[PDB]
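> The structure that follows is given in the form of structure tokens.
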Amino acid sequence: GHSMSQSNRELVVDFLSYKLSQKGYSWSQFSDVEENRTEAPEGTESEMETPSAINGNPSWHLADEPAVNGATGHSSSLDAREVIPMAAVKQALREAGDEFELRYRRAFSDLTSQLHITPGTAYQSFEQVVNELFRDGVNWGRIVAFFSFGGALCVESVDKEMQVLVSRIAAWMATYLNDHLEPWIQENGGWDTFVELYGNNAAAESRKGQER
């Protein structure tokens, strides 16, 4: 709870909704909130019945097939006018985040049963499987593999009826940064520097003057 704990949490749900647009997932369950109230305490354990279930999804192949983009400018929505690394990193993590997982589409199959997302201790098992490819997460464009890793299990939410795991999979992904994963991030200037580094498409306009 410093100053980037809740600011770096909104940008995680931004690219998440852009990737669930091609899949066909309804984000109305996250806005209403009915799985984190009186549905299941700490998490549901009636979802995991067999390991031969969470490893296949009929909506895990929609990215490069339905009109693929070769990065022409995703930061054309203009969201860096709000200032602060929260709403400004919305399009910054879209031209390098949504586009990143749009090229190779989805190479994840048995990834749902690899980390296992069902109980409340699914966070510790998630940090072990993602750490295998997080050995080179020192660059601003290499840390994107961490966000796209926890954004591929959002399709198995409506398939296994576990809408409680999709509302917390993007929550612990943002808290992990504020925990101890912010060495070179806080050294430069949070995630605000990432907006003027990768997504400089909206920064090349030099704004206009909506303040004065």
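Count begins at 1; order follows the chain as displayed.
Recorded method for this deposit: solution NMR.
A Cβ is built for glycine as well, from the same backbone N, Cα and C atoms used for every other residue.
Swiss-Prot documents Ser52 to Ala (Swiss-Prot position 49) as a published mutagenesis change and attaches the note Less stable at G2 checkpoint after DNA damage. According to Swiss-Prot, the mutagenesis experiment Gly141 to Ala (Swiss-Prot position 138) carries the annotation: No heterodimerization with BAX. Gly151 to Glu (Swiss-Prot position 148) appears in Swiss-Prot as a published mutagenesis result, with the remark: No heterodimerization with BAX.
Where in this structure would I find these features, and how exposed are they?
DSSP assigns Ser52 (mutagenesis position) to coil in the three-state reduction, outside any helix or strand. Residues near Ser52 (mutagenesis position) in space but far in sequence (CB under 8 A, at least 6 apart, same chain): none are found.
For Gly141 (mutagenesis position), the same-chain residues lying six or more positions away in sequence with a CB closer than 8 A to its CB are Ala96, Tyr198.
Non-local neighbourhood of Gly151 (mutagenesis position): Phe15, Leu16, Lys19, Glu101, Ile169, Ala170, each in the same chain, at least six residues away, with C-beta under 8 Å from its C-beta.
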